[PDB]
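Student: Quick one: the structure is below, questions incoming.
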Amino acid sequence: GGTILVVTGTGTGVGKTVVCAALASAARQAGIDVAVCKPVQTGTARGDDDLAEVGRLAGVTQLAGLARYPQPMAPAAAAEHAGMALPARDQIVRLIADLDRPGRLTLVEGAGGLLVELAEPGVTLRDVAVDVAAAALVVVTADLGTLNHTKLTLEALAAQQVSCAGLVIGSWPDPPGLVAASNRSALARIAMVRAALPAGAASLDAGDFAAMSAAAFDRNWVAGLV
Amino acid sequence: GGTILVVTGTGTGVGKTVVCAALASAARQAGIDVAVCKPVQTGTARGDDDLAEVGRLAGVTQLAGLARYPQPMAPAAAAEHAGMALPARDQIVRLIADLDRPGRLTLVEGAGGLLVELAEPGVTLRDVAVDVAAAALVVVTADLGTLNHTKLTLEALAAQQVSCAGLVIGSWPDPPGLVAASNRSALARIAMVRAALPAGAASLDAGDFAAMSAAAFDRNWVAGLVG
Ligand SMILES: Nc1ccn([C@@H]2O[C@H](COP(=O)(O)OP(=O)(O)OP(=O)(O)O)[C@@H](O)[C@H]2O)c(=O)n1
Ligand SMILES: Nc1ccn([C@@H]2O[C@H](COP(=O)(O)OP(=O)(O)OP(=O)(O)O)[C@@H](O)[C@H]2O)c(=O)n1
Ligand SMILES: [Mg+2]
Ligand SMILES: [Mg+2]
């Protein structure tokens, strides 16, 4: 095996996908081989496609998915609306374990938060992470409430002995403001803040994104991942 | 003693205060004596006063605060910015215990979500609930993400053996979209949904808010809250 990291977030819209892409670009610039798996994608009618974003921004080519639901709903709702089950637990876990190899950082992106349902019957990104011995990278906001949400997620992580690889602030505002600055310090009082990605990085081109990403993570940590 | 509920939520801004007021109103109209307690209150320099708002909507007269910070921040941060300290765990529990009385329903509204720090070091409303043996009423949204946040909150409640008294959807839109409807029906499978307060309820005057309040909750559940 190699390094499997699940990339979760305190909620929906915290920039999990942009963090996957950023870590991917950093690791690739460290000469690490990266794969990204997004088992279930919703919102496809309006063009939601987070693996494509990772491809565009980071140049990852090993981009693995199992199901696509048109509706911009939570996976289980989208499944119900479309009239089709979610994938099974086994499909996700073996797709990920077949992606994993020596030398590779394999990022696994869930949908929404940690406890959202990802497969039949009621299995979550947390379960998947258990099944594959992955650590968890927690993407957070810098807004009022982030502390509560972070501690809640880290507590759920620990309840199943999924190790915490750290937090990333998905979007660092400009200019910051009092709340975001104080929250950044507190977040660092509960876990290793690995990076804070400038607000708007998503819209960068691949070159500028690569420069941002390179400077956003500690190089030794990135290298030390695999 | 009497009955104590901490009234918590999946985050900040979900309708905790309005639920305190609504449940207090329904319980008052059931003849139950009601106290509402707000041990940590931030954002006073912006005119935030949750106790006053409960009194304004519900007529609750037994309102107890303790710590008040000017800035609209996390209590830890608002205290650090005022040059002040957080209360002690026993200060908060004392404030609550002095309110407790047979036949009285004592609602304890927190600062933000369940794991926000109320006292040094890292003391939360969950700890306070264990200390005063209270049950937790969890206010939720109907919006995307509410299932994850709700499950996280319930799981954190069971982590310390704190009973869940049920959920209350703080703001229920009329009409409900596809996501709201789905989230509601899933929430009913995760826990007892005690009420779904209609959106904009803070705009109802005393009588409108009391009517809405009595209809919002099952009369039998409210009455069963207090012997
Ligand atoms: N530093 C950042 C981080 C995020 N985004 C934007 O923030 C929004 C949501 O972030 P996303 O990367 O989509 O993360 P997710 O948490 O995966 O969203 P969800 O799980 O709900 O699909 C996107 O428009 C993304 O383009 C941005 O512009 N600059
Ligand atoms: N059924 C509802 C629910 C909420 N609100 C409004 O939406 C906001 C949130 O209500 P509040 O109880 O203040 O949410 P809390 O979680 O209590 O806010 P805080 O985190 O600051 O304590 C308020 O402006 C309130 O007037 C409303 O009008 N009717
Ligand atoms: Mg995403
Ligand atoms: Mg409030």
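Along the chain as shown, residues are numbered 1 onward.
If you're wondering, the header gives X-ray crystallography, 2.5 Å.
Each residue, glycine too, has its Cβ placed from N, Cα and C.
Pulled these features from Swiss-Prot for this protein:
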type     : residues                                                                                               : note
BINDING  : A:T12, A:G13, A:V14, A:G15, A:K16, A:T17, A:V18, A:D50, A:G170, A:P198, A:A199, A:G200, A:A201, A:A202 : CTP binding site
BINDING  : A:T17, A:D50, A:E109                                                                                   : Mg(2+) binding site
ACT_SITE : A:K38                                                                                                  : active site
BINDING  : A:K38, A:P39, A:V40, A:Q41, A:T42, A:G145, A:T146, A:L147, A:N148                                      : substrate binding site
MUTAGEN  : A:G170 to N (Swiss-Prot position 169)                                                                  : Decreases affinity for NaHCO(3) 3-fold, for CTP 1.8-fold and for GTP 3.8-fold
Student: In terms of DSSP three-state secondary structure, what is the assignment for A:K38 (active site)?
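Tutor: Where A:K38 (active site) sits, the three-state DSSP reduction gives coil.
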Student: If you measure from the Cα of A:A201 (CTP binding site), which of the recorded positions A:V40, A:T42, A:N148, A:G170 is the nearest?
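Tutor: Minimum Cα distance from A:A201 (CTP binding site) across A:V40, A:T42, A:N148, A:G170 lands on A:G170.
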Student: Cβ under 8 Å from chain B: which of the binding-site residues A:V14, A:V18, A:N148 qualify?
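Tutor: Out of A:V14, A:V18, A:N148, A:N148 lie under 8 Å of chain B.
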Student: Do any residues at least six apart in sequence from A:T12 (CTP binding site), in the same chain, have a Cβ closer than 8 Å to its Cβ, and if so which, in order?
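Tutor: Counting only residues 6 or more apart in sequence, the Cβ neighbours of A:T12 (CTP binding site) under 8 Å are A:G112, A:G113.
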Student: Let me know the DSSP-derived helix, strand or coil state of A:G170 (mutagenesis position), please.
Tutor: strand
Student: By CA-CA distance, flag whichever of A:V40, A:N148, A:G170 among the recorded positions is nearest to A:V18 (CTP binding site).
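Tutor: So, spelling it out, the nearest of the recorded positions is A:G170.
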Student: A:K16 (CTP binding site): which of the recorded positions A:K38, A:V40, A:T42, A:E109, A:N148, A:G170 have a C-alpha within 10 angstroms of it?
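Tutor: Matched recorded positions: A:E109, A:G170, sequence order.
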Student: CA-CA, which of the binding-site residues A:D50, A:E109, A:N148, A:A199 lies nearest the residue listed as 'active site'?
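Tutor: Nearest candidate: A:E109.
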Student: Which ones in the same chain are close to A:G170 (mutagenesis position), with CB under 8 Å and 6+ residues apart in sequence?
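Tutor: Listed in sequence order: A:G9, A:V14, A:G15, A:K16, A:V18, A:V19, A:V139, A:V140, A:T141, A:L197.
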Student: Once the chains shown are all counted, how many other Cβ atoms turn up within 10 Å of the Cβ of A:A201 (CTP binding site)?
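Tutor: Its Cβ shell of radius 10 Å holds 21 other Cβ atoms.
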Student: For each of A:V14, A:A199, count the other CB atoms within 10 A of its CB; which of these binding-site residues has the top count?
Tutor: A:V14
Student: Cβ neighbours within 10 Å, counted over all protein chains: which one of the binding-site residues A:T17, A:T42, A:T146, A:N148 has the most?
Tutor: A:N148
